[PDB]
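In what follows, a structure is listed as structure tokens, so that the remarks can point back to it.
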Protein chains: 2
Amino acid sequence: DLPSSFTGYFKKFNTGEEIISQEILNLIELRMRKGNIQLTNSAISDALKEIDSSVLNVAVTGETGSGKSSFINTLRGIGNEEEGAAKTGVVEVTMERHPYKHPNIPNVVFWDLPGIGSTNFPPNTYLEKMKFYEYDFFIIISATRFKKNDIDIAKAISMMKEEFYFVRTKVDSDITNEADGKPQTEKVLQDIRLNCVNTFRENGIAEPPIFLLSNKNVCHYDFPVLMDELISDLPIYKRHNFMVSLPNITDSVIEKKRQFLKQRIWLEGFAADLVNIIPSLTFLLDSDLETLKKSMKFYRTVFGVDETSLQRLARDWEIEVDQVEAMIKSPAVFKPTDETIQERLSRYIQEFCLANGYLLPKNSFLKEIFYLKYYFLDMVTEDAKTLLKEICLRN
Amino acid sequence: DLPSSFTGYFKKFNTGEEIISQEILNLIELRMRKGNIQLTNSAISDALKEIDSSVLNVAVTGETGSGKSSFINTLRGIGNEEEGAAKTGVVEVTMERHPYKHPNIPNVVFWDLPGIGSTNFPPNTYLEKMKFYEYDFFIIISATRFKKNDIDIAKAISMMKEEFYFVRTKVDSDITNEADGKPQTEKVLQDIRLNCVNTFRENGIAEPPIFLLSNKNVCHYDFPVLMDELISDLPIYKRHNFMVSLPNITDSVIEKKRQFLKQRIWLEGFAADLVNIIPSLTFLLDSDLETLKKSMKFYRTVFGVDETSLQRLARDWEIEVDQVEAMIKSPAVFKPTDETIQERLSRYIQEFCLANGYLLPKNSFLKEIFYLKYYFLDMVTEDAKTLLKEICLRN
Ligand SMILES: Nc1nc2c(ncn2[C@@H]2O[C@H](COP(=O)(O)OP(=O)(O)NP(=O)(O)O)[C@@H](O)[C@H]2O)c(=O)[nH]1
Ligand SMILES: Nc1nc2c(ncn2[C@@H]2O[C@H](COP(=O)(O)OP(=O)(O)NP(=O)(O)O)[C@@H](O)[C@H]2O)c(=O)[nH]1
Ligand SMILES: [Mg+2]
Ligand SMILES: [Mg+2]
Ligand SMILES: [Mg+2]
Ligand SMILES: [Mg+2]
């Protein structure tokens, strides 16, 4: 039956890839069996509302000149040259916090916090004037080893039953400087991980795990692990909003993004009344057409394959966007061509259903718009991996 | 007579533009009158030797993340991307000094000094392990206001009868952040100059003058004044080597460079035996031809009009060097063209002497090579100003 099926699509994903908890999924299944379409749709819409309305506030504290402002621009996927991005080299020194919303996901805000050092208030008033209660978790950055200042902040955070994370930036510079001129014969990474703990263990018991990374190289070292760790500690419903905002550094992250978005499509489709009508018949409406345009540009912006991000492969090899656009099939979706869109989308739907079935029990179907979303999602995901390969060979 | 004339060319320059002191010029004039060509030439060659052999060691101390490493690359005229330049963002943290010679003037070495803060030794051993006696003068950098650490270093420097200079970097970021969003109605510069003194005056009496500048904008604010101030405090004979290494930020600096080089040409010409032979006759030798090539590429590298620096106008407007080379007459000197070089240099000499005479009393002349140097020097200087205009309109 339908209740059985909706429950199961959630099962093909991993336990850490759940867009919604098992507590609510069983609540939706229960309502569905009741037969009251009103309450069922409402519960699903509420779940979607909870996810979409979910706000994440990340507080970042750290000594000057470590890479925390560049760390803000890194996760946001923004260069250190833009005006909307955090000032990457220069430091504010306002004793005043400044928020930074994600360019694509406004519900994601990063806070650059003044180091306790150079604050003009006793740490008792430091934390209060900060308003740290509002944040979901803390990120602690240090360019070298973590000093007492940073450590004392950590202890307070741990004491308040909140999560914190130590981030050691500029690891690339250490390896380069230490290795420079020496023979070919990952020792630097091991020395730094101990050095951070050596200062920790001196005053602070039970040194926590520390992540060594480089804001200039998001794809290597412990950068991937940190993102994975942050999501797991976050509440189930909060993972969705944060996940899509993360940098597309690997195929795993890209695929993970696809998986979450796939579940949201499933949810959205179910929130809408199901039908007995097979898609790919007659023509689509302008309203549903515009909704696909908004959904498409949303998927493209998340996987960094949007026209704005298409500006940044043009600089990698000095190659115009058109040339970059040819590799991927994303931009060539809403392009005015002789081959109408009403006849083009009619083609996408047929290929998808023949290869993947209708995803639902016989005689039951999702609205046409939802099947197109799965197709686009798959298309953009594949494009992200294709674009990724070209990116990795350079720089 | 000849003694009278050699003395006078030095007089047409400013008192602060003297490549050599009045104490030695009078020594050269005395020897000349004696008639002993041996001692006279030797004295001049010694003067040239003293200047050329002159070594300058600049120690730079400062708290982390102010712009002192970028300050090293700024004066050297090197980007923050090169390997030979000081690591511009990242910080060494080796508790160990590192030298940086000028790319064109090896006798100019900049030292990035670890802040007293984070040194593991008492300041009594700090100064000693530093070996600060070797430096001619100190540059003190601070990204905001100067702390007790910096101030105590300053007091010790002042106490040792040595010159020091306070440099406040990143002033551009302060003005931008403070002005951001506000109406059109130089207040920021006045507030910072007092803030530096406010911390100074608290413990340190007689606040010294402080220079506000930006490593991202060498041409504006107090950057020009600092260079002028540094040279004046330096010993006469040491000015030459440092001057030519300085960034070509203004016409005044470029003209000043020309003036010093003009005096050196004069000296070099006099060190060589003078003749009764007029130049621009017959043909030049390959040895003198090669000497002109070395002297030309030397002048071009100083005024930043060399082929290496010609790479950096190509990025300003995305314009190939050839296009940049057309504006200036520097690169088109040693280009294989139908119009031989033996006939080309024969043209430069005639135009120069007709417009500027022989610079010496009747029947007396400098060697041909020296007149060509004056011509090239003038040509390169004019090219520097021409190139400067194109640079200033952009960025
Ligand atoms: N090699 C390397 N350099 C880095 C890294 N992160 C930052 N930097 C360097 O440090 C500068 C960035 O300073 P910034 O990020 O503002 O420091 P911060 O950690 O944000 N703290 P603050 O906000 O006090 O400055 C840049 O000039 C850049 O060269 C990194 O991961 N690797
Ligand atoms: N706006 C602005 N930013 C600057 C200036 N100087 C440096 N910066 C910024 O700060 C970083 C440079 O750090 P750096 O120069 O190494 O600091 P420093 O003063 O050399 N001291 P240290 O050697 O300890 O780092 C760059 O990322 C750059 O954005 C300046 O004059 N203006
Ligand atoms: Mg910041
Ligand atoms: Mg929490
Ligand atoms: Mg340095
Ligand atoms: Mg001195």
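To match Swiss-Prot, the residue numbers of chain B are left as they are there, and the shown ones run 15-199, 203-356, 358-413.
The backbone N, Cα and C atoms fix where each Cβ goes, and this holds for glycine too.
What Swiss-Prot records for this protein:
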BINDING   B:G79, B:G81, B:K82, B:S83, B:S84, B:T102, B:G103, B:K184, B:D186, B:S187, B:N232  GDP binding site
MUTAGEN   B:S83 to N  Abrogates interaction with HOOK3. Greatly reduces binding affinity for GDP and GTP. Abolishes GTP-dependent oligomer formation
MUTAGEN   B:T102 to A  Abolishes interaction with T.gondii GRA7. Abolishes GTPase activity. Reduces GTP-dependent oligomerization
MUTAGEN   B:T108 to A  Abolishes interaction with T.gondii GRA7. Abolishes GTPase activity. Reduces GTP-dependent oligomerization
MUTAGEN   B:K161 to E  Blocks T.gondii ROP5 binding
MUTAGEN   B:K162 to E  Blocks T.gondii ROP5 binding
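Counting 3 residues missing between B:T199 and B:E203, the deposited model places the Cα atoms of those two residues 10 Å apart.
Note: B:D186 (GDP binding site) has non-local neighbours B:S231, B:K233, B:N234, i.e. same-chain residues 6+ apart with C-beta under 8 A of its own C-beta. The closest partner of B:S84 (GDP binding site) among the mutagenesis positions, by CA position, is B:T102; the full candidate set was B:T102, B:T108, B:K161, B:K162. Filtering the recorded positions B:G79, B:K82, B:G103, B:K162, B:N232 for a Cβ under 8 angstroms from any Cβ of chain A leaves B:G79, B:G103, in order along the sequence.
Summarising the environment of B:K162 (mutagenesis position), the number of other Cβ atoms within 10 Å of its Cβ, over all protein chains shown, is 13. Comparing B:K161 (mutagenesis position) with B:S83 (mutagenesis position), their Cα atoms are 19 Å apart once rounded. In the three-state DSSP classification, B:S84 (GDP binding site) falls within a helix.
Those residues noted as binding GDP (B:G79, B:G81, B:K82, B:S83, B:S84, B:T102, B:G103, B:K184, B:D186, B:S187, B:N232) have their most widely separated CA atoms at a distance of 17 Å. It is B:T102, among the mutagenesis positions B:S83, B:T102, whose Cβ has the fewest other Cβ atoms within 10 Å in the structure shown. The Cβ neighbour count for B:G103 (GDP binding site), using a 10 Å radius and every protein chain shown, is 19.
Each of the recorded positions B:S84, B:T108, B:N232 was scored by other CB atoms within 10 A of its CB, and the lowest score goes to B:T108. In the structure as shown, the Cβ atom of B:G79 (GDP binding site) sits within 10 Å of 20 other Cβ atoms.
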